[PDB]
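Heads up, the thing below is written out as structure tokens.
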Amino acid sequence: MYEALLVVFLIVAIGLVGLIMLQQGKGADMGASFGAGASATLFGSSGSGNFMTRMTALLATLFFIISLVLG
Amino acid sequence: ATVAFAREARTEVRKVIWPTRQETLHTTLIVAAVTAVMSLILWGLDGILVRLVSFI
Amino acid sequence: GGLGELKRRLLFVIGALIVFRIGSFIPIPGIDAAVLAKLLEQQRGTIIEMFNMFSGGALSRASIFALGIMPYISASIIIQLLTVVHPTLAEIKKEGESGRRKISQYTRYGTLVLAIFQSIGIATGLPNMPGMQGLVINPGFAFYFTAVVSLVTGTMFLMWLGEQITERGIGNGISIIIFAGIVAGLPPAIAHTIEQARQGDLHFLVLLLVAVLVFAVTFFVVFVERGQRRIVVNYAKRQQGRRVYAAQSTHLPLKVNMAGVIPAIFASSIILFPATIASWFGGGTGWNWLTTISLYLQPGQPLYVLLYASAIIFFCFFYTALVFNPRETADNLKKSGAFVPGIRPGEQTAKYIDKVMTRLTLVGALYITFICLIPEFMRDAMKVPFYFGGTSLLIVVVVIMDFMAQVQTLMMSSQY
């Protein structure tokens, strides 16, 4: 049972890495750059961006549950 | 033997226009306001968070 | 607050801080934070205190973020270093934003690798050194892998939070997260200060003087940051040269600060890096040497204060000189036909701006040095806790001022 949890914990972890690997922040400069940091003039929304957002959020909740069980 | 440029440095400082009193005061009030608000919000947040974990 | 557009962003940021807080209150399985918090009460835990301030207090609780957002900044330092040294990355950087996305990806990947390495070093080295003093879990490969993957997922999710706040909200994610993490420790400090004040352990007058001095430093640095030197130029006559009438800026403003917390965080990482790598060994030869040289640099020691001050000066000067470009300004005045009394347009104008900024940013860095110097001597004399430290105050002030500046900028842009 414990080993089975480690497998699932690994799949979610690696799977989440693959998700953020396909996710890249759109803009001229990175968030580290303080030149702009954000635009309140206009903000667009993508179907693929919102879909992956709901995926990484569900896995984060799942990661939160496992952390409570293992903890 | 290098001539000190500190004299020309302080010369530029004397030419610097300083902001008014009202601007700095109001700005200080804003900073203090944001600080207080964030402080209270985070205090209540981690407070009820601790109270939540303690139940477990 | 009135506008719903900024209200949604505010609720988004605050909510992100809530999620980050809940995630930061979850300790790593198999690790007891009580013995760790008890260990920090000694002098051997004072050296990691400065490193704990940037972790949002999640280091003592042994949360999913061991180093916090620090390895990301350090990764940025390494990326910039390789950019300066290796011309290969420099060529890609000159290929446009398409290469900037590559630098991005390599920066995130570098952050991942650094997260892995640091996770391994920390988790394996310190606890298992005695071993099993602080932790009951046996020094096996299971605990290693678990800690690694956990800290990796934590750092990754933290970076994700940093990207979400930056994208879907105002200001920088790292900035507001670090800010929140720092100001989160202020209320327990104040509460414990008041509770111990009635016990006779702490005088009320001392706390009053501390508060007054804090307000004074606040007002002072606020007065300084908004201070600027304007260059008066009258141009131009003769309206049929297809340049006038302006209907443009009649003066060129020059700011002492950019302003940003980036040089402060970068310098902090640079200075604390040898202190961080030497803090992995508490006993053995590390106690005889590494712990000693770790005591060489301490927030309570004047040497570390001076070194960090010099770091602040260097980083702030370099950053201020890097951000402001006299070339673009001179080209802007050239295309508009601006003629500076005082001058003639060309490379001579760029040398003048550099000459002014050299005498400006210097004394500005001196001011910042003083402001950073005071709270340490105040901490020694008045025995004030470590939450009142100069670095934290500087970070708070810079973050708040810059954020409000961005807000007013967006409000001005949306106006006209």
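Residues 14-429, in that order, are what chain C shows, numbered as in Swiss-Prot.
When the header is checked for method, it gives electron microscopy, 4.8 Å.
Backbone N, Cα and C atoms are what each Cβ position is placed from, and that goes for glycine too.
There are 23 other Cβ atoms within 10 Å of the Cβ belonging to C:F67 (mutagenesis position). According to DSSP, C:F67 (mutagenesis position) sits in a coil region rather than a helix or strand. Quoted from Swiss-Prot, the note on mutagenesis experiment C:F67 to C is: In prlA3; altered signal sequence interaction, transient channel opening and closing in presence of oxidant; massive ion flux when cross-linked to SecE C-120 mutation.
The Cβ of C:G167 (mutagenesis position) lies under 8 Å from the Cβ of C:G36, C:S76, C:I77, C:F78, C:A79, each of which sits 6+ residues away along the same chain. Listed in Swiss-Prot as a mutagenesis experiment, C:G167 to E is described as follows: In secY100; temperature-sensitive.
In Swiss-Prot, the entry for mutagenesis C:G240 to D states: In secY24; temperature-sensitive at 42 degrees Celsius, impairs interaction with SecE even at 30 degrees in vitro. The structure shown retains the original residue. Neighbour density for C:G240 (mutagenesis position): within 10 A of its CB lie 19 other CB atoms from the protein chains shown. Under DSSP, C:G240 (mutagenesis position) is assigned to coil, being neither helix nor strand in the three-state scheme.
Quoted from Swiss-Prot, the note on mutagenesis experiment C:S282 to R is: In prlA401; altered signal sequence interaction, transient transmembrane channels open. In the structure as shown, the Cβ atom of C:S282 (mutagenesis position) sits within 10 Å of 22 other Cβ atoms.
Here the residue is the original one, while Swiss-Prot reports the published mutagenesis C:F286 to Y with the comment In prlA4-1; altered signal sequence interaction. Under the DSSP three-state reduction, C:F286 (mutagenesis position) is assigned to helix. Taking a C-beta cut-off of under 8 angstroms and a sequence separation of 6 or more, C:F286 (mutagenesis position) has the following same-chain neighbours: C:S87.
What Swiss-Prot says about the mutagenesis result for C:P287 to L is this: In secY161; altered signal sequence interaction. Around the Cβ of C:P287 (mutagenesis position), the same chain contributes C:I306, C:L310, each under 8 angstroms and 6 or more positions distant in sequence.
Under a cutoff of 8 A between CB atoms, and with a sequence separation of 6+ in the same chain, C:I290 (mutagenesis position) has no neighbours. The annotation that Swiss-Prot gives for the mutagenesis experiment C:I290 to T reads: In secY121; altered signal sequence interaction.
The annotation that Swiss-Prot gives for the mutagenesis experiment C:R357 to H reads: In secY39; cold-sensitive. Every protein chain considered, the tally of other Cβ atoms within 10 Å of the Cβ of C:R357 (mutagenesis position) stands at 8.
While the structure shown retains the original residue, Swiss-Prot records the mutagenesis experiment C:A363 to S with this note: In secY40; cold-sensitive. Proximity of C:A363 (mutagenesis position) to non-local residues of its own chain (separation of 6 or more, Cβ distance below 8 Å) is seen for C:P339, C:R340, C:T342, C:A343, given in sequence order.
Quoted from Swiss-Prot, the note on mutagenesis experiment C:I408 to N is: In prlA4-2; altered signal sequence interaction. Taken residue by residue with DSSP, C:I408 (mutagenesis position) is part of a helix. Long-range C-beta contacts of C:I408 (mutagenesis position), restricted to its own chain and to partners at least six residues apart, with a cutoff below 8 Å, comprise C:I191, C:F192, C:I195, C:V274, C:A277, C:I278.
Of C:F67, C:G167, C:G240, C:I290, C:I408, listed as mutagenesis positions, those near chain B by the criterion of a Cβ under 8 Å from one of its Cβ atoms are C:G240. Rounded to the nearest whole angstrom, the C-alpha distance between C:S282 (mutagenesis position) and C:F67 (mutagenesis position) is 10. C:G240 (mutagenesis position) sits 27 Å from C:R357 (mutagenesis position), counting Cα to Cα. Counting in whole angstrom, C:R357 (mutagenesis position) lies 49 from C:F67 (mutagenesis position) by their C-alpha atoms.
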